[PDB]
Amino acid sequence: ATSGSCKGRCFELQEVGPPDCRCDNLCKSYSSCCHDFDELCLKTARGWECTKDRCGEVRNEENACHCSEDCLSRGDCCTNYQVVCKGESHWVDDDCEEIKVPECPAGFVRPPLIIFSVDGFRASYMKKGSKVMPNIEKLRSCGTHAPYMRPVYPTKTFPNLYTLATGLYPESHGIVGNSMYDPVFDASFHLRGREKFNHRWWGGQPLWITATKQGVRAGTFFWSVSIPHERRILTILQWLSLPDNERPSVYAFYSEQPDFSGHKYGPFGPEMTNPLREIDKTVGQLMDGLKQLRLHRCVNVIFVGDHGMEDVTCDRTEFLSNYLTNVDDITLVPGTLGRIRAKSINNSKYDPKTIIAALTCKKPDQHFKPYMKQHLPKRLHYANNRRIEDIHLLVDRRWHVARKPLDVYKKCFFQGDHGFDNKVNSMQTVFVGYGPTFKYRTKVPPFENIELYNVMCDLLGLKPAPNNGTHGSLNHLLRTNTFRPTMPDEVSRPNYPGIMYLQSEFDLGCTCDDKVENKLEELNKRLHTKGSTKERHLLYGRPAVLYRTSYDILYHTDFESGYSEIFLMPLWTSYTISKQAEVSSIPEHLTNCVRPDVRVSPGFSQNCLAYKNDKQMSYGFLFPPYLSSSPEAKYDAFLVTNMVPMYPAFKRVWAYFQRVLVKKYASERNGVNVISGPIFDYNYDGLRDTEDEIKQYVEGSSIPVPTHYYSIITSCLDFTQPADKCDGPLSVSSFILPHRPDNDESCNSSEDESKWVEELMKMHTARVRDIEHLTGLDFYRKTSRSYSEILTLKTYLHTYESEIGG
Ligand SMILES: *[C@@H]1O[C@H](CO)[C@@H](O[C@@H]2O[C@H](CO)[C@@H](O[C@@H]3O[C@H](CO[C@H]4O[C@H](CO[C@H]5O[C@H](CO)[C@@H](O)[C@H](O)[C@@H]5O)[C@@H](O)[C@H](O[C@H]5O[C@H](CO)[C@@H](O)[C@H](O)[C@@H]5O[C@H]5O[C@H](CO)[C@@H](O)[C@H](O)[C@@H]5O)[C@@H]4O)[C@@H](O)[C@H](O[C@H]4O[C@H](CO)[C@@H](O)[C@H](O)[C@@H]4O[C@H]4O[C@H](CO)[C@@H](O)[C@H](O)[C@@H]4O)[C@@H]3O)[C@H](O)[C@H]2NC(C)=O)[C@H](O)[C@H]1NC(C)=O
Ligand SMILES: CC(=O)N1CC2(CCN(C(=O)OCc3cc(Cl)cc(Cl)c3)CC2)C1
Ligand SMILES: [Ca+2]
Ligand SMILES: [Cl-]
Ligand SMILES: [Cl-]
Ligand SMILES: [Cl-]
Ligand SMILES: [Zn+2]
């Protein structure tokens, strides 16, 4: 029953309970508004601006906004009221002055936060549309800004807004796409439709709930599509005139532009100039209204986008029908990404192995690449949810995938889309912060949108719920912090074992041709097994082990590890390759050489027989023999304690990285420090496995098989100084390579490794923070750098895209 009234209740903040008619900014979407909502709460009379002739008018209540004398007192002047009627200047026309301290009216307990979020606002608009966006450009240059901000995958609207709100990856918050099916529910979820209003889709704790539970009041985040933008601004400004005990501290505004147009005209279509002018106009309204209320040096404002927009046309559609004969057995979630499942789970027929193989490298020009989800690059964090179908298609920028052509012509009207991989430049979006708490005229490096929840909590005095941000990593945006991060404590201390075992105690089936054996180089190799060159091979301290386990630090002339007695292989192996260092080969008599380590018992060692009896599984080394400093030191690289299991297919990638690329990187960057190691993520949750989760061992052994291998490659940002003597900031790139028994992912893998290997490594680029989650290690513990800067460094991603931003 919707028979009450909205008289003096327009946009009430406390949504009331059915049946009783609602007057809040969501009632439209629940068809439950009172009959007089429109009349009272959605006035349009006389438009949204004052003219010289409306000035000092007699308050007429039918007007959408007022230019009457009493209007400041009522809190419902038009945004431009002071300008037109009281000879004031527009906010944009004022010079910008640093806001060193909040300048808040009596009663404001804390600077309010306003989040101005724009759909489809591609990063490069900040430069390319600069001439038509004066307000936005003032915010950007007077406040703090990034050249761009990286969205989450998929680069769709709901996954990204709800990531902004929660600090979580879509796999965790549960909104994993524009549309989705959940099997435990048995239900679907669509942009259109009323199913999406049910609470059970929505995980984590969004900002407005974090605020509420901690005593801070929030304006709504969700606005109804049919409430125009100018009313939404006026509503925020009304709310800001409420009394202290009722007034919210955090507000959001959403724009459907420029996404809406961009889908029609493409990102840079001529029709795109006017949407950008409109957004800007709206921003101007807000800032003018803030200045009327004397809040313009009090409020923190965040101008943030959800995703970008790419050029995409109907004729750049790949059809599953041209790859499969069995197209009726499947369902496709289509578009800029693909997700395939069985059409009927009635069937023990449908087979995912065959589907994938039918979509792998089938046409030279193929504009997509199929994946089981757990083999997606780990940086996408797109797998740990039952709503993510096992089969995924990653689509080339600028293309679509559809099931069949009737699907595209009976179920070209579009020149723009989005949803691609979140490293793609076109998909990048924007960030500006302006206000007392933000820095002044400061550029910051690009960052990921998962990090903002933490900062908005900080801006508000809130303790963040657990999230996927690294709290501290964005402290450099803020003039005044309020959160001071500290390093997690080491949980397991290492053992420093000495020589305890005689070769004859080892029965590992391991042999080496090494018995061609001086007071000079016997003091020498004692210093190298104690830790003399550890100052050049371990540059930033030993990683801390953040869980309970048993492990040994092993020192060597050329490298230091790392060594786990539970997993029987290193957790980490560290080494430095200076610009001048030279590559050698594995001499022939040493090809099959594996040596027992006399610091480590037989029972905590790998054995060579298990590899002999395992026909799928070979082995490799974490510190490469190829980069030995001397023929004598090269014997160190063959220790059984440096060995790890590697599929032959994977050894081709790994040897190329070790033999060619490490040296190339040391050339380009003037020395690199490398840390490499294994990763175990059998349950694809992005988190280090306990031993009882490992699904594969080297046959007949307790030697677990890694899902991935990582490397972190550090040098000096100022590359005129060498890696092992760097005075200031560091530069890093990292990867997490999937440990696969075939190279089906690389369509040119039958060519020389120089044509396909490095391309794979780039696809599987990672943040040091990703590796931390996956290993339970903590890196960069002893540097000269501030911890904040190090957290920034740990969140960096090297993307391999060309010149990007705004
Ligand atoms: C990114 O960030 C996130 C957030 O930090 C990280 O995700 C977190 O990671 C934790 C470890 O994986 C995980 O802990 C689990 O949680 C189980 C219960 O979790 C429920 O409660 C959560 C809390 O909500 C409350 O929060 C505040 C306090 O913070 C309260 O005041 C409020 O009242 C809140 O209600 C809740 O968020 C969580 O939500 C998920 O599940 C819902 C499903 O209905 C979804 O709606 C929602 O979207 C979430 O979905 C994600 O997470 C689930 C897993 O939780 C996952 O399946 C989905 O794919 C999706 O991705 C829950 O409702 C708890 O029971 C777990 O404990 C088991 O294991 C431990 C091992 O030591 C044992 O001690 C324990 O016995 C137990 O085992 C038992 O169960 C086993 C298997 O089930 C069984 O074999 C065994 O025999 C036992 O019976 C464990 O602690 C967090 O829940 C998770 N949080 C979120 C928000 O996802 C994430 O890892 C980060 N990512 C990276 C890459 O770093
Ligand atoms: C169903 C549909 O087509 N649409 C819902 C839609 C997006 C969500 N809307 C919003 O006001 O959102 C503001 C907002 C900001 C931020 Cl930072 C985070 C969230 Cl979760 C929401 C309402 C309009 C577009
Ligand atoms: Ca795991
Ligand atoms: Cl989707
Ligand atoms: Cl191969
Ligand atoms: Cl363990
Ligand atoms: Zn869109």
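Residue numbering: from 1, along the chain as shown.
Method on record in the header is X-ray crystallography, 2.1 Å.
For all residues, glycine too, the Cβ spot is worked out from N, Cα and C.
DSSP gives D259 (mutagenesis position) a helix state. The feature 1-tetradecanoyl-sn-glycerol 3-phosphate binding site is assigned by Swiss-Prot to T157, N178, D259, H418, with similarity to another entry given as support.
The Zn(2+) 2 binding site annotation in Swiss-Prot covers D259, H263, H418. Note: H418 (1-tetradecanoyl-sn-glycerol 3-phosphate binding site) has non-local neighbours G120, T155, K156, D259, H307, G308, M309, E310, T336, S426, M427, i.e. same-chain residues 6+ apart with C-beta under 8 A of its own C-beta.
Annotated domain 'SMB 1' per Swiss-Prot: 2-45, in sequence order, evidence recorded as sequence analysis.
Look at Swiss-Prot and you will find 46-90 tagged as domain 'SMB 2'.
DSSP gives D119 (mutagenesis position) a strand state. Counting only residues at least six positions away in the same chain, the Cβ atoms of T157, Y254, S255, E256, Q257, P258, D259, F260, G305, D306, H307 sit under 8 Å from the Cβ of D119 (mutagenesis position). Listed in Swiss-Prot as a mutagenesis experiment, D119 to N (Swiss-Prot position 171) is described as follows: Abolishes lysophospholipase D activity.
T157 (mutagenesis position) falls within a helical segment according to DSSP. According to Swiss-Prot, the mutagenesis experiment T157 to S (Swiss-Prot position 209) carries the annotation: 15% of wild-type lysophospholipase D activity.
Among the sequence features in Swiss-Prot, the mutagenesis site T157 to A (Swiss-Prot position 209) is noted as follows: Abolishes lysophospholipase D activity. All protein chains included, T157 (mutagenesis position) registers 21 other Cβ atoms within 10 Å of its own Cβ.
Under the heading of mutagenesis, Swiss-Prot lists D259 to N (Swiss-Prot position 311) and annotates it as follows: Abolishes lysophospholipase D activity. Here the Cβ of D259 (mutagenesis position) has 22 other Cβ atoms within 10 Å, regardless of which shown protein chain they belong to.
The Cβ of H263 (mutagenesis position) lies under 8 Å from the Cβ of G120, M309, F414, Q415, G416, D417, each of these being in the same chain and 6 or more residues away along the sequence. Quoted from Swiss-Prot, the note attached to the mutagenesis of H263 to Q (Swiss-Prot position 315) states: 20% of wild-type lysophospholipase D activity.
Residue density at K378 (mutagenesis position): 28 other Cβ atoms are found within 10 A of its Cβ, drawing on all protein chains shown. Quoted from Swiss-Prot, the note on the mutagenesis of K378 to A (Swiss-Prot position 430) is: Impaired secretion. No effect on lysophospholipase activity.
All protein chains considered, the CB of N178 (1-tetradecanoyl-sn-glycerol 3-phosphate binding site) has 19 other CB atoms within 10 Å. Helix, strand and coil counts under DSSP for the domain 'SMB 2' (46-90) come to 13 helix, 3 strand, 29 coil. For the 4-residue gap in the deposited structure, the Cα of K411 and the Cα of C412 are 12 Å apart, rounded to a whole number. For the recorded 1-tetradecanoyl-sn-glycerol 3-phosphate site, residues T157, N178, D259, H418 set the reference point as the centre of their Cβ atoms, and the other residues of that chain within 8 Å of it by Cβ are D119, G120, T155, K156, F158, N160, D306, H307, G419. Flanking an unmodelled run of 2 residues, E517 and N518 have Cα atoms spaced 10 Å apart. Farthest C-alpha pair in the 1-tetradecanoyl-sn-glycerol 3-phosphate-binding residues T157, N178, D259, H418: 14 Å apart. Taking CA atoms as the reference points, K378 (mutagenesis position) and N178 (1-tetradecanoyl-sn-glycerol 3-phosphate binding site) are 21 Å apart. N178 (1-tetradecanoyl-sn-glycerol 3-phosphate binding site) falls outside any helix or strand according to DSSP and counts as coil.
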